[PDB]
Amino acid sequence: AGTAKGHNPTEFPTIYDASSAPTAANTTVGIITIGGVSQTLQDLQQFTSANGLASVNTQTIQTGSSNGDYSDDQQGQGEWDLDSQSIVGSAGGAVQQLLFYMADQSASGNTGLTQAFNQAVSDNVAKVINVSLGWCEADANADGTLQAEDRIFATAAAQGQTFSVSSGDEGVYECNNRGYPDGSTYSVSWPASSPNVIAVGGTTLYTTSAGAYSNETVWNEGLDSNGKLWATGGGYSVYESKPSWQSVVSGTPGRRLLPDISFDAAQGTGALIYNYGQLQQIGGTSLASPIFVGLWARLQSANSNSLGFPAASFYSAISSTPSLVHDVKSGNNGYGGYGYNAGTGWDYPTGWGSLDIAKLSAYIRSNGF
Ligand SMILES: [Ca+2]
């Protein structure tokens, strides 16, 4: 059913039923970056101007040493472009401010990135923060990055901030040189496996000829020319214990299950993004996470930025209220007959599926969150 095609980010409110909600004009949103965003800010101006939108108020924050390296990473600009344009589109064309928390590129190990997360939590000005990044959780564990960063996310959750993190682009093969098929050996991405963030997986998005939502399947576009798998990350952490709100997914291990929710991720149904002035059709869970961030920021604006970290409420509300989501039922996030399969209700490729924002907003008005 429906058609697979690229989409302007301004289409995401129509697709996920958010047009009747407020924009995110009253909510400040952050984006974690590696290095600078100078070209990204030019591409953002192109984005708002081409779409006839009011300009976005931005700030860039050097999160580490004042002598650090915050030069633009050229390939990185495409990520910060995807993130910023998808947030602003999904938000209905307005955010209060977009803050770019830039990691120092000349810091030791992963310490630049850790310090970027730290600054966003310390400052506590952004209500929702996008993280379209990740890597094998076992590698993060081995060198202590996991432990250091989980402390920061724990503080964020306690203070009511929502970090949104892409679940991964490697399907179940995150730890096998970042997505090479490995049979029955499955792994997950950090920081998505943290119980202190919302992990956002990936769908293949079909729309009707009139541009309305039609259906979603799992994101899995198979192998590229190098033999690497492109599919939604999903599974469970080998380290993190299950938070109690996930007990509603019976028959799963005592571990943090991910993702929590999912949005559009297939390149073939991806977003049209300005990158160094040129439009490109881009996917990944790097796309799905900023869609969530923009939509969630609308719900914050509708609720005076008073909604806390929403994981427990998503699990209780969605398990009891299937109308709040588009339940993905078809596809798998592996290769060669391996990987997890989607199915009725929560599944490992897609978690609960995508949010129907107007229905979720009505739920929140009635029940709180
Ligand atoms: Ca499902």
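Throughout, chain A uses Swiss-Prot numbering, with the displayed residues spanning 217-585 in order.
In case you wondered, yes, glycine gets a Cβ from its N, Cα and C as well.
For 219-583, the entry in Swiss-Prot reads domain 'Peptidase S53'.
Feature annotation from Swiss-Prot assigns active site, charge relay system to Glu295 (among others); the stated evidence is a curator's inference. Here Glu295 (active site, charge relay system) comes close to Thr249, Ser348, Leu349, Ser502: these same-chain residues lie at least six apart in sequence, with C-beta atoms under 8 angstroms from its C-beta.
The Cβ of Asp299 (active site, charge relay system) has 30 other Cβ atoms within 10 Å, all protein chains considered. Swiss-Prot lists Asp299 (among others) with the feature active site, charge relay system, giving a curator's inference as the kind of evidence.
Per Swiss-Prot, mutagenesis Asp339 to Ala is noted as: Slight decrease in activity with casein as substrate. In the three-state DSSP assignment, the secondary structure recorded for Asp339 (mutagenesis position) is helix.
There are 29 other CB atoms within 10 A of the CB of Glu432 (mutagenesis position), with all protein chains counted. In Swiss-Prot, a mutagenesis experiment is listed as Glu432 to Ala, annotated with the note No change in activity with casein as substrate.
Under its mutagenesis entries, Swiss-Prot includes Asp440 to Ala with the note: No change in activity with casein as substrate. DSSP gives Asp440 (mutagenesis position) a coil state; it is part of no helix or strand. Non-local neighbourhood of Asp440 (mutagenesis position): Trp446, each in the same chain, at least six residues away, with C-beta under 8 Å from its C-beta.
Long-range Cβ proximity for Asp480 (mutagenesis position), meaning a same-chain Cβ under 8 A and a gap of 6 or more residues, is found for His223, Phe228, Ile231, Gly418, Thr419, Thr420, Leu421, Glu432, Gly486, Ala487, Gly499, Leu503, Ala504, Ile507, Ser570. Among the mutagenesis results in Swiss-Prot, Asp480 to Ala has the note: No change in activity with casein as substrate. The residue drawn here is the original one.
Per Swiss-Prot, the feature active site, charge relay system maps to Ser502 (among others).
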Excluding near sequence neighbours, so keeping only residues 6 or more apart in the same chain, what lies with its CB under 8 A of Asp339 (mutagenesis position)?
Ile277
